[PDB]
Amino acid sequence: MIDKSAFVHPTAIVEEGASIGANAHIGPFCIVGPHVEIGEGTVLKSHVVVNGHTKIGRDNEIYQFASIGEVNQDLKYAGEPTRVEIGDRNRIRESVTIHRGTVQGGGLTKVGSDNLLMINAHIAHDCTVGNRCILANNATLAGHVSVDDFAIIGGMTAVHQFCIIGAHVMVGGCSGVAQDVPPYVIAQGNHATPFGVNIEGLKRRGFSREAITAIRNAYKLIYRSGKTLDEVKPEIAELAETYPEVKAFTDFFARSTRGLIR
Amino acid sequence: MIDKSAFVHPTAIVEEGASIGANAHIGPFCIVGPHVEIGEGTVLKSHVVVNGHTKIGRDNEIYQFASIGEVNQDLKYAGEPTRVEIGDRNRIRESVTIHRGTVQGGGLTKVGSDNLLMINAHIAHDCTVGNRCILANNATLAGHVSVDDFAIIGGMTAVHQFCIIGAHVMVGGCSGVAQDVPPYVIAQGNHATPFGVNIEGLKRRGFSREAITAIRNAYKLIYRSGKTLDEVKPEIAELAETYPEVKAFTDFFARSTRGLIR
Amino acid sequence: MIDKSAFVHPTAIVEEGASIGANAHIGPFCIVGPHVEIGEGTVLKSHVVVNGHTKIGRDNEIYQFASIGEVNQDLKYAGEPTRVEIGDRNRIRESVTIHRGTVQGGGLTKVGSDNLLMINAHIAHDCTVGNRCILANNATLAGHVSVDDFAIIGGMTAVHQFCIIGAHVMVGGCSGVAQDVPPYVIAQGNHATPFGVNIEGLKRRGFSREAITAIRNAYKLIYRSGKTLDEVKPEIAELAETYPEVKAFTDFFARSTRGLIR
Amino acid sequence: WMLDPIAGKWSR
Amino acid sequence: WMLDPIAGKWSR
Amino acid sequence: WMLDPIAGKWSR
C-alpha cells in the first residue's frame, strides 16, 4: 500500500503490491515493482527503476537512471525470487546498479546505511556493503563481494568475485582487487597491493593514538615480520587483548577466503 | 507495422514505420524510431531508446537506459543513413550503447547472437561482435573493432580502433588492447600482452585434448619459437592440415591489420 | 518563459520559470527545472534531466540519460544555490554527468563551446572545461579540475582533484592524472607521466614549424635540461618573447597548484 | 570452474 | 584533510 | 591522421 503522506508522480508507475512509506517521494517516470518496499522519507528523483523482492529503508536519495533490485548478470541466474536489502540515508547516484542475489550465492544483495554510491557504481549479486562506505564513480563490485564499514573504493576500481574489502580500507582509483584487503589498509594497483595503514581515516573517525599504533604494529606483523599468516594470527589475537580495535584483523581473517593482498 | 500479438506500453513511443514482431514487448517510456525492426519475442524493459536504421532479432532482452542504433561518436559522421544489425537472444544490460556505423567504416555496426553485454558496455560505430561473447561492465570497443565468437572482454577494458579480438579470447579486466589478439589467447595489461592459451574456455566448449595441444603448439610457434610471423604462418597452416581448429589462426592472420599483441 | 518557436514534447516536464530559447527542442521524458536557461537551437533528445541554476548556450545536442546541473557528489555540499554554465555547440552524449559547483570551490562548474563529451564522461563540481575539448567514454574529472582548450582526455581516464590539463594536451586512455599537465604535452599512465609534445595536434590546428620547434625546446627545458622549474621559468619566458605560443607555458605555471607530472 | 567476467578470468 | 574519492585518497 | 579518442592518441 501507498501511505497517504507519500507523493507518487502521475507519470510514475507504482505496481499494485508495492509498499511506499510515509513522506516518501516517487518522482516522474519511476517504476516501482509489486514486491518493493520503500521506507519513510525515501526519495526517487526521477527515471529510477526499482523491482524484484527489494526492501529499501528510510531517508534514502536515489538519483535518475539508477537500477535497483534488477535481475543480476550471473549466467547461472534463472529468475529465482532472490532479494535486495538497502538500509537508511544512502545517497545512490545517477546510473548506480544494485542487482538481486542468486540462489547459489545465498539469495541476498545487502547494502547498509549512510553510504555514498557515486555515479555508475555497481553492486553485483550477493554482495554485502556495510555502513558509511563510499564507492566512487564507476567502482565495480563483482559477485559475492563484501565491503566493510567505512571502506572507500576509488574511481574505476574493480573488486573481483568473493573478495573482502576490510573496514576503514582505502582503495586507490583504477585498482583491480584480486584478493582480500585487511581492515585499516591502503590498497592500490592492478592487481592491488598494500601501502600501509589508513592513518588519516582512523584519525577522522576518532581512533586513539594507542589504537592507531597497535593497528600499525599488527600491519607490521602481517607484512614486515616475514612470518606466515598462521604464525602471526595468535600474535595479533594476543595484541587484541590490550587494544580491542585490533580484533578487526581476527574477525577478518576468519571470513577471508581468497588470501590477503601482498 | 506492429504485430497484433506485440505489447506496446501506453507510455512508450513507437514511431510510424517501425516494425514490431510477434510477442515483442515495448516497455514504459521506450522510444522506437521509424526505421527500427524489432524481432519476435524481443523485450525492451523500460526507458530504452532505439533509433536509426536498426534491425534487432528474436528473443533479445534489452534493459533500461540502453541506447541502440544511436548517432555514433565519430567526428567524421554527418548524419548519413548508416545501420545497426543485432541478432537473436542477446542480453543487453543497463546503459549499454550500440552506435550506428559510418560511411567511411562500411556503414554497419553488427552484433551476432547469444551475447551478454553487461552494464555500460560500449559498441562503437563499425564494430562487429560475433556470437556467444561477453563484454563485461564498462567494456569499451572503439570504432571498427571486431570481437570474434566466444570472446570475453573483462571489466573496464578498452579495445582500440581497428583491433581484432580473436575467437575464444579472454581479455583480463582493466586492459587496454592496442593490437590484434590471436584466437584462443589470454590477454591482459595496458597495453595488453599475451599470457598463454585459454585452456579452460576450450575445455568448456568441447575442444578435444588433441585440439588443445595443437592450439598450444601454434601459440608456441607464434610466441616461443623466436621466429617472425611470416616464418611461422606456413608452419601453422601445415599444423592446421591435421588439426582443423588451428585454421582459426590462419583466418585471423588474413584479417589482422594492426599486428599481434606481444 | 518558453519561446513560441521552441518545441516541448507533451511528455516532457518544463517547470515554470525555465527559459527555453527559439527553436530549442525538449524531447520526450525530459525534465527541465525552474532555474534552467536553454539557448536557441539546443536539443535535448529524450530522457534528459537538467536542473539547478544552470545556463546552457546555443546549438547544443544533449543525449538521453544525461544529467546536467545536478547536485554534486561533494560530501561538503549542503544544497546551496551554486551554478552550471555550458556554452555553445557542445555534443553531450548518453549518460554524461555535469554537476553544480560548491560554495567552497567557487560556486560554478563551467564548460565552454564546441566540446565533445562522450558516453558517461563526468564533470564534477567546480570544474572548468574550455573549448574544443574531447572527453572520451568514462573520462572522469574530479572536483575543481581545469581542462584547457583543445585538450583530449582518453577513455576511462581519471583526473584527480584540483589538477590542470593544459591546452592541446593528449591524455592516453586508462590514465590517472595526479598532477598538472603542461600545455602541448602527451601524458599517459597511472600515475600519468609525460611522453613528449602533441605534435600532430599542433599540426592539425595550424601551428607553424617555428612554433612547434619552440614548444619542443620549452618541453626540453622543463624535462630534459635537468634544472628545476624555478630555473627554467625565466628561460621559457625569454623564449616566449620570440615565439608567443610558448607563453602558454608561462600562463599555465601561474595557475598550477599541484606541481607538474614527471 | 567459476567465470568472473569483470575480472576477465576463469577462476583457478 | 581533503578526501578525493575518485583518486581514492586523503590528500596530503 | 586518425584520432582515436578512446585510446587517447593520434594514430601513427
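Just so you know, the numbers here start at 1 and follow the chain as drawn.
Determined via X-ray crystallography, 1.6 Å.
Including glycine, each Cβ sits where the backbone N, Cα and C put it.
Taken from Swiss-Prot, the feature substrate binding site applies to A:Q73, A:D74, A:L75, A:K76, A:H125, A:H144, A:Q161. A:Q161 (substrate binding site) falls within neither a helix nor a strand when secondary structure is assigned with DSSP, and so counts as coil.
Secondary structure at A:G189 (variant position), as computed by DSSP, is strand. Annotation for A:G189 (variant position): same-chain Cβ neighbours under 8 Å, separated by at least 6 residues, are A:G172, A:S175, A:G176. According to Swiss-Prot, the naturally occurring change A:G189 to S is described as follows: In strain: SM101; temperature-sensitive.
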* Asked: What subset of the binding-site residues A:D74, A:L75, A:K76 has a Cβ sitting under 8 Å from a Cβ of chain D?
  -> A:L75
* Sequence order please: the binding-site residues A:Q73, A:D74, A:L75, A:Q161 that have their Cβ under 8 Å from a chain B Cβ, otherwise just none. => A:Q73, A:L75
* **Around the Cβ of A:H125 (substrate binding site), the count of other Cβ atoms that are within 10 Å** => 30
* Would you find the one among the binding-site residues A:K76, A:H144 whose Cβ has the most company, meaning other Cβ atoms within 10 Å? => A:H144
* **Among A:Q73, A:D74, A:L75, A:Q161, the one of these binding-site residues whose Cβ has the fewest neighbouring Cβ atoms within 10 Å** => A:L75
* Once A:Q73, A:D74, A:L75, A:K76, A:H125, A:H144, A:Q161 are set aside, which residues in the chain still have Cβ within 8 Å of the Cβ centroid of the substrate site? -> A:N72, A:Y77, A:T102, A:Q104, A:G105, A:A124, A:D126, A:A142, A:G143
